[PDB]
4 protein chains.
Amino acid sequence: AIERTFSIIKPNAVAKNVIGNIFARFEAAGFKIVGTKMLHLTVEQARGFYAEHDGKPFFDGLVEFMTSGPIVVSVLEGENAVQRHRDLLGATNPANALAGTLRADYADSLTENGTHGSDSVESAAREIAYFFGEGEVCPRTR
Amino acid sequence: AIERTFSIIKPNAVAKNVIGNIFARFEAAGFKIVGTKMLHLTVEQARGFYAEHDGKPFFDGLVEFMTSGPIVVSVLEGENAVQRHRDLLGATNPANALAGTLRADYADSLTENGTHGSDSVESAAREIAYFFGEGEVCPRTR
Amino acid sequence: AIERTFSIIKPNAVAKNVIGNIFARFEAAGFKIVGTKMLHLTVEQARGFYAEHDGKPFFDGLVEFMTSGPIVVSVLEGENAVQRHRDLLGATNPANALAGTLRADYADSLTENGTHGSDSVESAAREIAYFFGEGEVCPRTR
Amino acid sequence: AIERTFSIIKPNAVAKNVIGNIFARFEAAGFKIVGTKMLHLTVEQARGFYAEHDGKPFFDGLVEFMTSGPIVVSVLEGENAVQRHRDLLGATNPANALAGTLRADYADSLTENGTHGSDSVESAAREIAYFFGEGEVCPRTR
């Protein structure tokens, strides 16, 4: 089915100026970018999004990193998009990600793997709703 | 000096899914993307941005095209960015654009040249302000 | 260990002018291009390289496709290069290749999957020797 | 008219692993790569290609740089290709080359400026003949 999945290009990737390279990979893989914006998360925003993680040891480090610089959040559309996006991204740990995947190609470290992708259709809807408001998701009309 | 300029990736370019290729060209040329967002102009928003052309024969067609599908508006930062961005885009009229420039590579017709770049520091300020509100542009912090 | 593996960019990919896109993927994945050349296989040369398939039903069709237009043959160098190259290419069948892999992004069909990669250190040695003479593989000196 | 022009991706660019990026720009600008090979010029081969500079100012330095690492030499085909290729490369001096041109994007100095392009149809014929033997250029057959 046609799905919409959520993407985050993390601070390290934005800092390295590879937003275009990553977007190009999304498009080459058949995804259509239907929503996108650059923003710099406040700690309030980060803790409201990553709340789930409020219980692990590296939580404080995660929030610090995700609020350390601007990020690009996007909505990608396509058939079976949620799983295909996860496939494109590769393993969470850059060390285990296969050559060519976004984590292998653009990660700088395990915590700084450069990209995030929704893990399910359900989580994608929640993540998209958190960052994209009215008229921010734009269906293709041509 | 370090300047900020305004960019538009037009409906035809978005529809061809070359947003990444264009952003990658900006980054390879030394520009830092400091603000961006995808949106779909309503006729009223398009008329306002192109207000200087109201009453001219080509106006309604320009408005129709610019509202025919989503676009990506961005803010680019770098030394002498206004002029360098224009240099990278190439001549506005594709018939005069040098091979390899963005207009030469991505124009679909003479009219649908694919991209817009501020023509001056003055217009850059006006165009950026039109779409980016108090703080939608995020300077690099690392 | 640092290894060298063999690559073929097939007739369908050369014809679509995506040689640069594929090479860029090799480089982004950490491979160093240490040898490369464009050529157009004769039936004799094609049959000689695919000798191990001589007699099988698809042989003639494989030979016809691989001699239908020019190809680019290359030698890629890098840590665990043979396996990492296979990982980058993805499944032989486009329908089964994960999003983002070279077969998924550039294949037009199962027969015309766009790229070939050595399946072992042993076969890589044989494949490279078939197309590259002494002096044609260039280690990096800077 | 359809022309064939000569290209060299110099040692500094090969060393930075941007061969793919450069080829992708050639293809995006509409050129068809009809010949290419990677080689590492020896002092004797370089003195032969730049023989016209013998007894002239930069003969030694030119040979030293051009033999410092492997290069990629190619034949690009297209309408008015000689001049269009020069337009894509930009000024010889990367500091004065317009943003986005290959000299501006992939070079740091005048001497190590990343790319060479034939300056005329006449020089293209001579340059190609020095690196490609009869039958090595491959016209497209599909």
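Chain D uses Swiss-Prot numbers throughout; the residues present, in order, are 2-143.
This entry, so its header tells us, was determined using X-ray crystallography, 1.6 Å.
Every residue gets a Cβ built from N, Cα and C, even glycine.
Copied from Swiss-Prot, the annotated features are:
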- D:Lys11, D:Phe59, D:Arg87, D:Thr93, D:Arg104, D:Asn114: ATP binding site (BINDING)
- D:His117: active site, pros-phosphohistidine intermediate (ACT_SITE)
- D:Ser119 to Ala: Still autophosphorylates. No change in kinase activity (MUTAGEN)
- D:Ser121 to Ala: Still autophosphorylates. No change in kinase activity (MUTAGEN)
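Structural mapping of features recorded in Swiss-Prot.
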{"residue": "D:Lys11", "record": "ATP binding site", "DSSP (3 states)": "coil"}
{"residue": "D:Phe59", "record": "ATP binding site", "DSSP (3 states)": "coil"}
{"residue": "D:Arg87", "record": "ATP binding site", "DSSP (3 states)": "helix"}
{"residue": "D:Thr93", "record": "ATP binding site", "DSSP (3 states)": "coil"}
{"residue": "D:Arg104", "record": "ATP binding site", "DSSP (3 states)": "helix"}
{"residue": "D:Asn114", "record": "ATP binding site", "DSSP (3 states)": "coil"}
{"residue": "D:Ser119", "record": "mutagenesis position", "DSSP (3 states)": "coil"}
Counting all other Cβ atoms within 10 Å across every protein chain shown, which of the recorded positions D:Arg104, D:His117 scores highest?
D:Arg104
Counting other CB atoms within 10 A of each CB, which of the recorded positions D:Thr93, D:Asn114, D:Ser119 comes out lowest?
D:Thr93
Give the residue from the recorded positions D:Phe59, D:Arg87, D:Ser121 that has the most other Cβ atoms within 10 Å of its Cβ, counting over every protein chain displayed.
D:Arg87
Between D:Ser119 (mutagenesis position) and D:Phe59 (ATP binding site), find the distance joining the two CA atoms and give it rounded to the nearest Å.
19
Taking the Cα atoms as reference points, how far is D:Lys11 (ATP binding site) from D:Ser121 (mutagenesis position) in Å?
19
Looking only at D:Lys11, D:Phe59, D:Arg87, D:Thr93, D:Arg104, D:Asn114, which the record lists for ATP, tell me the maximum pairwise CA distance in angstrom.
22
Measuring Cα to Cα, how far is D:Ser121 (mutagenesis position) from D:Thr93 (ATP binding site) in Å?
15
Cβ contacts within 10 Å for D:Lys11 (ATP binding site), all chains included, total 22
Alpha-carbon spacing, D:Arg104 (ATP binding site) to D:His117 (active site, pros-phosphohistidine intermediate), which is rounded to whole Å
9
The residue listed as 'active site, pros-phosphohistidine intermediate' versus D:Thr93 (ATP binding site) - Cα distance in angstrom
9
Rounded to an integer, what is the Cα-Cα distance in Å between D:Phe59 (ATP binding site) and D:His117 (active site, pros-phosphohistidine intermediate)?
16
